Amino acid sequence: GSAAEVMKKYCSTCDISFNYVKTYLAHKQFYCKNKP
Ligand SMILES: [Zn+2]
């Protein structure tokens, strides 16, 4: 068994998911609340 576990469509820090990858992109861009 490989310990891959993929999930590039869910911002754990925000606690949300996005079916569309484009959403996750635009999210981490300037939509995410991951302020410095
Ligand atoms: Zn986020």
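Going from the start of the chain as shown, residues are counted 1 onward.
Cβ atoms here come from the backbone N, Cα and C positions, even for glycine.
Annotation source Swiss-Prot lists Zn(2+) 5 binding site at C11, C14, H27, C32. Within the same chain, residues at least 6 positions away in sequence whose Cβ sits under 8 Å from that of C11 (Zn(2+) 5 binding site) are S17, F18, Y24, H27, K28, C32.
Swiss-Prot documents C32 to H (Swiss-Prot position 1142) as a published mutagenesis change and attaches the note Transforms the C2HC-type zinc finger into a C2H2-type, leading to abolish interaction with pnr. DSSP assigns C32 (mutagenesis position) to coil, not to a helix or a strand.
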With a radius of 8 angstroms around the mean position of the C-beta atoms of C11, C14, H27, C32, what other residues of the same chain does the Zn(2+) 5 site pick up? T13, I16, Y24, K28, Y31, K33, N34
